[PDB]
2 protein chains.
Amino acid sequence: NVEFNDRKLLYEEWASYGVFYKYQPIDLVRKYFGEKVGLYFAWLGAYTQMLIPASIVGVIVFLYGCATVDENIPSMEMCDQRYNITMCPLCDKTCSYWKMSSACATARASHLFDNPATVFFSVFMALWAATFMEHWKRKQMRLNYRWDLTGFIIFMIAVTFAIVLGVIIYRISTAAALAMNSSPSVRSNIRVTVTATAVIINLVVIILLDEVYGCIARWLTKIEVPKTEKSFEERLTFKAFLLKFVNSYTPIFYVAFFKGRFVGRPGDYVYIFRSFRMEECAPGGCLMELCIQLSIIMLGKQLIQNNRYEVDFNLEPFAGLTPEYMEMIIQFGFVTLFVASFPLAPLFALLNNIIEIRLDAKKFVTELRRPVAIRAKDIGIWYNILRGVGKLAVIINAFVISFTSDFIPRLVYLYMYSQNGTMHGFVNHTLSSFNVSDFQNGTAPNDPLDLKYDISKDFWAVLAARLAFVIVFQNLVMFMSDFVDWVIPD
Amino acid sequence: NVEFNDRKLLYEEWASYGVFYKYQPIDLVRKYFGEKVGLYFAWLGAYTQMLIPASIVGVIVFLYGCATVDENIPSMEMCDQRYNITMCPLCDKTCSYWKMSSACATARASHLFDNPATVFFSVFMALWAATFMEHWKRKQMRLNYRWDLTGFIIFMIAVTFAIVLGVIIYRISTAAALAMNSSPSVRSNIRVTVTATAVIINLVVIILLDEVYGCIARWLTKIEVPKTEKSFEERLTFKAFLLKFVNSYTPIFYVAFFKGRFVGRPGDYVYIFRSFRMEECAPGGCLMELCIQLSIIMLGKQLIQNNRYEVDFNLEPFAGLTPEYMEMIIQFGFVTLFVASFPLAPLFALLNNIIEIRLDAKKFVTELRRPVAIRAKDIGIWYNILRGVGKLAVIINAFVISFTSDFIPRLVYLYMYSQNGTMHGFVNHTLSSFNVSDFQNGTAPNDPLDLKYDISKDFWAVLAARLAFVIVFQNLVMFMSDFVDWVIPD
Ligand SMILES: [Ca+2]
Ligand SMILES: [Ca+2]
């Protein structure tokens, strides 16, 4: 049945348009391919199945996004008429009412969600990622338990990270490449497609630069000479992962945190409100949620949109499972580390990962022609990374969520002194922009009102609650995950 | 050798004045007493031995405290002449210069340390406690590994915690009991001994109330009826521990955090500076470090200062090892959870624990007359608590250390604009008290200078860095402990 070993893995692992729609034969992969090869699919099967509860709620958070802001309209009106104000000292009879309508359309996607919708799903997903950490740990105690029964100097690396983390203008060059590849100055779909193009300019060159680090890490680990060939690869991954970590996520880390930070431009209100790209592209909306919304979409989708044994010598060799491990944990850190801005990040992984099983199943049958049946153990070298990413999960998204949806639910608690918490708690969408542009550019300029001097002290009050949210978050969610670590495996 | 079983544990475990000075025969305890009984002494042996590196540095932090503030005198002068100012609107020819000299003596102990001495040892000890968590884990993998080879409704509880955490005026009554048991109004040694007395009034009654919770927890767990008698005791500890946790540490949790918080008294500078206990006891120094210094001393020391078998029926029974487990983890949480104010908390545990081996060794030979040789396994039901206390360690002392020694190393970075970071960085001891009384009573009253309104916004700036220190702390020290969790057991 060596032919039927191919055929049952040809036919039942054929489809590559969508689901197989028969079953998911993870056992058949372990019947043939091997416990190294099978525990990649067993994980990616379990990862696909556990994205289904996550993706449905991402639709419900879309539905609680879409319906509860179209029906009662509490955060379109307050959010379109926020951005109707954000250019009122830009007008002065020169290019008056342009980017507001662009800004009023960004707020339909961004400010659809902020305070209930982003936050409740993130606390869910960080618990879910810890649950998925726990459920896979029980699945390790069910699949590897089933598998164990069937078995019967280093400153050069820190130099290269300063190189690789110094490779950020390379993103800004690609952010400038699409600024001249098409160069439109419009508001309907210009900024949507130009930032779509630059991510595509990134993903082409980053994958070219992803192959650079492999030739960097292989010669560098051969220079260090570890004696054991097992820990040689273990040093090789942790070298090359951290290279590919800081290759792949540093565009996002730039645009989540550092692209918005570190900038305060002088010339108060008359010159603060205008001077971004000469008043035409986007001082209507800075809104860095969308640049994280648009990037992870193209980062999630275009893994697809780019891609008797005498003939077996004519083809590329096997053992590409350590990039394959890596290729999905780059996507696991897209889901879990960054689910605050857009919550359908499971489904853009889910629609992806349905093909990505069958894309990689077909890549292991009709390509990469040596199914060795290696059957080694211990995927845990990435599970150590995954928990560490999961430890970074409750840190990083708490540093994502507590800089976007904590402007407003404390500005409930300044201007609503008399009457409300929620109902006229939507009135403090706008006046936070009348305060100004809520970042470091925006809590500073009320000194021409009162006579950066004193009003940049209300910046600290949010920055208190910014830091107070995280210290509540990574303590509760590490305590909520202290529940889930004990409930499941017994 | 049944007599010699007694005699070798009589004679080699006799001394009870200090060290045995022969050896520490942990094996002989496991040769006779049992792996339940022995792994208490094996832990308390390892806990005593690992306090020796901690206690020496506590002397060095005392030496870096004592010498570097007596020789160069940079934080006596700046700290005595801080407190020479803190009553200058109290004087007004009525009880002028009294409590300054009391305050100038509190600052010799408190402000001996703050910014280098407390902080460097805490980061050391929180790493050390994680190291001691790791070293005992390797000792578990060496002692229990040696031992495993030789082996061949619940709302009623949450009601009672609201009772027990509601039992805090009981501390304040004992804080008022010593206020009338002697009632002096002096400054040399009145506040030192009155607060020494009230802790003694606590430790008498708390131990009386510690026995109350056992009769509470035993009937309450018998009311819940767990079927398995093993998990019956496991529910019993976690009921009674959390009772004795909130019995014992809630005086400290009160005086660390909540006794200083939640109080802002109106009537600015003329009435703010004076109105604590009518200007005679201690508006010279509030200084809640000492109340945590003095309490843990009496909490650490006075475990001592209060305390052919026909005759065996005339004595109290065995199986008091679950309070004995508890009695030391109350002391482990004295060391690790609270080492920021006074750093010799290892040595006041160390001098204690040298006797506390021989006190409890003699209590198991000449008293409690049944050494059953039970030899059961798994101390880990408290190791789960201990890591949880150790997880609370990096939280709580970061909430201890970042409210005392973060007044000043950011007030380096207000008034030293021109010339210094450290040398005239001692000049901002005083002006923080000229700001006022650095807590919530103290960042508020500059509104009669400028015309609570606006100057309570520099409170947030510290409260930023208060929260910013913790979020640096419990992330770095959980990353520094990510090193130590991998270095030792391989
Ligand atoms: Ca793939
Ligand atoms: Ca004892």
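Note that chain A carries Swiss-Prot numbering, so the residues on display, from first to last, are 292-443, 497-651, 686-829, 850-888.
Looks like electron microscopy, 3.8 Å, at least that's what the header says.
Note: Cβ is positioned from N, Cα and C throughout, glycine not excepted.
Marked as Ca(2+) 3 binding site by Swiss-Prot: A:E425, A:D883, A:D888. Residues or ranges marked as Ca(2+) 1 binding site in Swiss-Prot: A:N651, A:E705, A:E734. Here Swiss-Prot describes A:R535 to A as a published mutagenesis experiment; the accompanying note says: Decreased permeability to chloride ions. A mutagenesis experiment is reported in Swiss-Prot for this position, A:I550 to K, and the note states: Induces phospholipid scramblase activity. For the mutagenesis of A:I551 to K, Swiss-Prot gives this note: Induces phospholipid scramblase activity. The structure shown keeps the original residue. What Swiss-Prot notes for the published mutagenesis of A:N591 to A is this: Increased permeability to chloride ions. The annotation that Swiss-Prot gives for the mutagenesis experiment A:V599 to K, L or R reads: Increased permeability to chloride ions. The note that Swiss-Prot attaches to the published mutagenesis A:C625 to A is: No effect of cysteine-modifying agent MTSET on ion permeability in contrast to wild-type where MTSET blocks current. Here the residue is the original one, while Swiss-Prot reports the published mutagenesis A:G644 to P with the comment Low constitutive channel activity. Decreased threshold for activation by calcium. Swiss-Prot documents A:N651 to A as a published mutagenesis change and attaches the note Strongly increased threshold for activation by calcium.
Nearest in space to A:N591 (mutagenesis position), taking C-alpha to C-alpha distance over the binding-site residues A:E425, A:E734, A:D883, A:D888, is A:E734.
Each of A:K428, A:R429, A:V882, A:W884, A:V885, A:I886, A:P887 belongs to the same chain as A:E425, A:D883, A:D888, is absent from that list, and has a C-beta within 8 angstroms of the C-beta centroid marking the Ca(2+) 3 site. The recorded positions recorded for this entry are A:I550, A:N651, A:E734, and the Cα of A:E734 lies nearest to that of A:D888 (Ca(2+) 3 binding site). Same-chain residues that are not part of A:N651, A:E705, A:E734 yet have a Cβ within 8 Å of the Cβ center of the Ca(2+) 1 site turn out to be A:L647, A:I648, A:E702, A:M706, A:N730, A:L737, A:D738. Every protein chain shown contributes to the tally, and the Cβ of A:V599 (mutagenesis position) ends up with 20 other Cβ atoms within 10 Å. Distance between the Cα atoms of A:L829 and A:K850, which bracket 20 unmodelled residues, is 10 Å. All protein chains included, A:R535 (mutagenesis position) registers 23 other Cβ atoms within 10 Å of its own Cβ. Residues near A:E734 (Ca(2+) 1 binding site) in space but far in sequence (CB under 8 A, at least 6 apart, same chain), listed by position: A:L335, A:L647, A:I648, A:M706. In the deposited model, 34 residues go unmodelled between A:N651 and A:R686, whose Cα atoms sit 29 Å apart. The most densely surrounded of the binding-site residues A:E425, A:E705 is A:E425 (count of other Cβ atoms within 10 A of its Cβ). Among the recorded positions A:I550, A:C625, A:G644, A:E705, A:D883, residues whose Cβ is positioned under 6 Å from ligand 1 are identified as A:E705. Here A:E425 (Ca(2+) 3 binding site) is compared against the recorded positions A:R535, A:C625, A:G644, A:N651, A:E705, and the shortest C-alpha distance is to A:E705.
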